[PDB]
Amino acid sequence: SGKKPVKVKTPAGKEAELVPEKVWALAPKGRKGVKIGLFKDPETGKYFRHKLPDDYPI
DNA sequence: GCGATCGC
DNA sequence: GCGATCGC
């Protein structure tokens, strides 16, 4: 689980600051990849994945 | 296509 | 079992 909030655009189309429920690195062998957060849209109650900043702690 | 994750 | 998440 994550700690600090993340500047996120929701599926519903709104800018929100949300603390991700799970975070992990998504990277192939030999390449940097990205960090991924699993988020819950507070309005709709639905889950979605979003890129995390590069320095976000896993 | 690779990489991990999980709600659906 | 997969969509969808990014950047290479």
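Chain A residue numbers are taken from Swiss-Prot; in order, the displayed residues are 3-60.
For this deposited structure, the header notes the method as X-ray crystallography, 2.3 Å.
Cβ from N, Cα, C; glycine included.
Residue density at A:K24 (mutagenesis position): 12 other Cβ atoms are found within 10 A of its Cβ, drawing on all protein chains shown. According to Swiss-Prot, the mutagenesis experiment A:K24 to E carries the annotation: Slightly reduces the melting temperature of the protein. Slightly reduces affinity for calf thymus DNA and poly(dA-dT) oligonucleotides. Increases affinity for poly(dG-dC) oligonucleotide. Slightly reduces thermostability of protein-DNA complexes at low salt concentrations.
According to Swiss-Prot, the mutagenesis experiment A:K31 to E carries this note: Slightly reduces the melting temperature of the protein. Destabilizes complex with DNA. Slightly reduces affinity for calf thymus DNA and poly(dA-dT) oligonucleotides. No significant effect on affinity for poly(dG-dC) oligonucleotide. Reduces thermostability of protein-DNA complexes at low salt concentrations. In this structure, A:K31 (mutagenesis position) belongs to neither helix nor strand by DSSP; it is coil. In this chain, no residue six or more apart from A:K31 (mutagenesis position) has a CB-CB distance below 8 Å.
Under mutagenesis, Swiss-Prot gives A:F41 to A with this note: Results in a significant protein misfolding, reduced thermostability, reduced ability to mediate DNA compaction and bridging. No effect on DNA binding and constraining DNA into negative supercoils. Under a cutoff of 8 A between CB atoms, and with a sequence separation of 6+ in the same chain, the neighbours of A:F41 (mutagenesis position) are A:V8, A:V10, A:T12, A:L20, A:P22, A:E23, A:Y49, A:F50, A:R51, A:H52.
Listed in sequence order, A:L20, A:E23, A:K48, A:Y49, A:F50 are the same-chain residues six or more apart from A:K42 (mutagenesis position) with CB atoms under 8 A from its CB. Among the mutagenesis entries in Swiss-Prot is A:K42 to E, noted as: Slightly reduces the melting temperature of the protein. Slightly reduces affinity for calf thymus DNA and poly(dA-dT) oligonucleotides. No significant effect on affinity for poly(dG-dC) oligonucleotide. Reduces thermostability of protein-DNA complexes at low salt concentrations.
Neighbour count (other Cβ atoms within 10 Å of the Cβ, all protein chains): 11 for A:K48 (mutagenesis position). The annotation that Swiss-Prot gives for the mutagenesis experiment A:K48 to E reads: Slightly reduces the melting temperature of the protein. Slightly reduces affinity for calf thymus DNA and poly(dA-dT) oligonucleotides. No significant effect on affinity for poly(dG-dC) oligonucleotide. Reduces thermostability of protein-DNA complexes at low salt concentrations.
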